[PDB]
Amino acid sequence: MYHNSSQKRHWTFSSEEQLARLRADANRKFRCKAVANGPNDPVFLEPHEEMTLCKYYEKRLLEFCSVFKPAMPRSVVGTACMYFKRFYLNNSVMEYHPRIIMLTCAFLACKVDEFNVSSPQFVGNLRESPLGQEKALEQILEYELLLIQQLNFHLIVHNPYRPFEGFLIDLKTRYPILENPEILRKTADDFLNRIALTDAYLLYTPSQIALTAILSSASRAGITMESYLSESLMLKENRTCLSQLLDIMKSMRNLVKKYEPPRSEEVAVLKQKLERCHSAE
Amino acid sequence: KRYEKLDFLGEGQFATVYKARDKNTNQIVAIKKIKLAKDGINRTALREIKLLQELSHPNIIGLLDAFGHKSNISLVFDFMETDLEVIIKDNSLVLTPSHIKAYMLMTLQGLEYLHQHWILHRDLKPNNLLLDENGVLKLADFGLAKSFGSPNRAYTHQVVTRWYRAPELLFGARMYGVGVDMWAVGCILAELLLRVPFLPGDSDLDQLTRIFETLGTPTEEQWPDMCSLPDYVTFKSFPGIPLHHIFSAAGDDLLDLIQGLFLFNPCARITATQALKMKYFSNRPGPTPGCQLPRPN
Amino acid sequence: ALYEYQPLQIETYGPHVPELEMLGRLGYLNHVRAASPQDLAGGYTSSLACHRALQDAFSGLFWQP
Ligand SMILES: CC(C)c1cnn2c(NCc3ccccc3)cc(NC[C@H]3CCNC[C@@H]3O)nc12
């Protein structure tokens, strides 16, 4: 349950600039280590370039999990993407290659969410030569404990998907002003897919994320839902909680608007620098 | 790696367990070092890691730390001196009604918390009810424990040790809830009272025979939809033995608890919450303090 | 030194979740899939799935880090 989770306790941060510090520190430690290993050398990635590669490899994780046979449930994909985010919070993309950690994240997520895929079924989803699938499997298993150590052994991930279903039940039963809340579902799922690309999953509760997605679908539909917040969720009695909640949903929507995708020609250069840094690791 | 290995505490399928001293504090801990090809880290270890990181209750085993090397992970726990199986089998210990009340109370508290966090222990038996030196019972061995309440997942039915396995699992339920742990608490309570395995069936069909012979063959009035279960086979109509002829020393309060735990219908079978609210716990005598629970020495 | 049951107070930092036996009489169960006879026979009731969904929805709704 989220309200006493390791996720709440350790992996939900106060601001986007706290995340920036963690990542800047991880980038810095790789440089500091590599220079102590034999200092402002252009072979290194800057933290914003690591961020672009993390955004790019998040997207490839999404596509890997999308095409995955047998069909990978949405909570495994969400758990994998959360691990990928959490790994590269305290770790450099220059130390551990995101293409391997992407797959290790997916592989660990399959195990943690009881999606009992066999290792041969797993690496059979890599569009690679079978020698490369077996090589990729060795790397996946080699990095697996490293992932778990870098997650601080906090393996359960609370995704917005189940809270989203809970709000869609609650809307139907308690909020008859919104007749047919399932009109919100597609456009709320669209927002949920957008907010997953941002740092929101490290900043907000999965209930806040799910509510934001629902209310943003409703505002996009011309439906006011302030009466759901005030009357149904009882926030008429605690205006100081209504304010906080509306602030959270506002900041989360602004955090989607300020999202810029990893640009294809930017990434094409950063991948070569990433590869050069891995060749000269 | 802050852990000096004292003693060897046991081996099982996935792990060897050792008593260790934590050098950083001089706490005695049990390190469960996981044993091993091309599957990576063992799922039973990851199941125990993932679930016990999210639970914090006096009567559930604390995962104090975890660490490892290349696919050989090791999990550090609270050191427990004994289990309820050792108490049950130790013919020198008297299990008074207050001792049985205390053991049941702590089990149901741990199980209430666990069920409130939507986890089934799914392997409850006297081995897995460990006792610390202060006489606090903890649920342990989370190797089969699973999150429940999600329809989008099927669960296996071969997932409590046979003698503590609920009739819905023996009839092959792939969807179930707290009834699979609450039956096993029944079986443990029965074994606390009798000092012997209550329903010691040799096979799954023999387990069903033992259950129905003891508690009566369920009617479709007792357990609606029973016939729908995948591995349902009809049995001879056993009358069952009245619970006061089984539990000759049980008061009517305790018999109501036992009866609620042993209802065939897993929906009607009492939850840990409603078990704890029963007059059995509220009545005299009080449950013994942990410091006064019988210590197999 | 007798037991008395205490309701197991844990802070969910979000709105009140309606209790498991209230779910049908408050109309929540109209809006989830019914438990199949197999699921019912095993002890899954869809009050379980409903209640879990409602508990997740409200879990930390009012919490900020
Ligand atoms: C891993 C952790 C949960 C743990 C803590 N103390 N402890 C002890 N202590 C000694 C002991 C001896 C006899 C009976 C019970 C306990 C033994 C032990 N053995 C491993 C399994 C065996 C089956 N019962 C559950 C145990 O965890 N596991 C543990």
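Residues 10-45, 51-311, in that order, are what chain B shows, numbered as in Swiss-Prot.
Heads up, the Cβ atoms here are built off N, Cα and C, so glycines get one too.
The feature active site, proton acceptor is assigned by Swiss-Prot to B:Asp137. Sequence-distant neighbours of B:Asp137 (active site, proton acceptor) (same chain, six or more apart, CB under 8 Å from its CB) are B:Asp155, B:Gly157, B:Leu158, B:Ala159, B:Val173, B:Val174, B:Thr175, listed in sequence order.
According to DSSP, B:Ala24 (ATP binding site) is assigned to a strand segment. In sequence order, B:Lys41, B:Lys42, B:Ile43, B:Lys44, B:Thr58, B:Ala59 constitute the residues six or more apart from B:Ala24 (ATP binding site) in its chain with CB-CB distances below 8 Å. Residues or ranges marked as ATP binding site in Swiss-Prot (evidence: experimental evidence): B:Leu18, B:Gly19, B:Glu20, B:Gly21, B:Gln22, B:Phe23, B:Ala24, B:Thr25, B:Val26, B:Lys41.
Experimental mutagenesis is annotated in Swiss-Prot for B:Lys41 to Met, with the remark: No effect on interaction with HINT1. Secondary structure at B:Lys41 (mutagenesis position), as computed by DSSP, is strand.
For the mutagenesis experiment B:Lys41 to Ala, the note given by Swiss-Prot reads: Total loss of activity.
While the structure shown retains the original residue, Swiss-Prot records the mutagenesis experiment B:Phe91 to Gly with this note: Enhanced capacity to bind ATP analogs. Counting only residues at least six positions away in the same chain, the Cβ atoms of B:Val38, B:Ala39, B:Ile40, B:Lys41, B:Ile75, B:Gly76, B:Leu77, B:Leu78, B:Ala154 sit under 8 Å from the Cβ of B:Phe91 (mutagenesis position). In the three-state DSSP assignment, the secondary structure recorded for B:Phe91 (mutagenesis position) is strand.
Note on B:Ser164 (mutagenesis position): other Cβ atoms within 10 Å of its Cβ, all shown chains, come to 19. For the mutagenesis experiment B:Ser164 to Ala, the note given by Swiss-Prot reads: No mitotic repression of transcriptional activity of the reconstituted TFIIH complex.
Taking the Cβ of B:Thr170 (mutagenesis position) as reference, residues of its chain lying under 8 Å away and at least six apart in sequence are, in sequence order, B:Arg188. One entry in Swiss-Prot concerns the mutagenesis experiment B:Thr170 to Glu. Its note says: No effect on interaction with HINT1.
What Swiss-Prot notes for the published mutagenesis of B:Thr170 to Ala is this: Total loss of activity. Total loss of transcriptional activity of the reconstituted TFIIH complex.
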Intermolecular Cβ proximity, recorded positions B:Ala24, B:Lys41, B:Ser164 versus chain C, under 8 Å: B:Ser164
Residues among the recorded positions B:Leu18, B:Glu20, B:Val26, B:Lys41, B:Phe91, B:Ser164 that border ligand 1 - Cβ under 6 angstroms, in sequence order: B:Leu18, B:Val26, B:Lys41, B:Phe91
Neighbouring C-beta atoms (10 Å sphere around the C-beta of B:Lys41 (mutagenesis position)): 25
Chain break of 5 residues - Cα distance B:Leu45 to B:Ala51 (Å, rounded to integer): 7
Span of B:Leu18, B:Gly19, B:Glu20, B:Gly21, B:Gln22, B:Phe23, B:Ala24, B:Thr25, B:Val26, B:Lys41 around ATP - largest C-alpha separation, Å: 14
Neighbours of B:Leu18, B:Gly19, B:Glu20, B:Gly21, B:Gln22, B:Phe23, B:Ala24, B:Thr25, B:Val26, B:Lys41 excl. site residues, C-beta within 8 Å of centre, ATP: B:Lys42, B:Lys44
Among B:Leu18, B:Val26 [binding-site residues], residue with fewest other Cβ within 10 Å: B:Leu18
Integer Å distance between the CA atoms belonging to B:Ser164 (mutagenesis position) and B:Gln22 (ATP binding site): 29
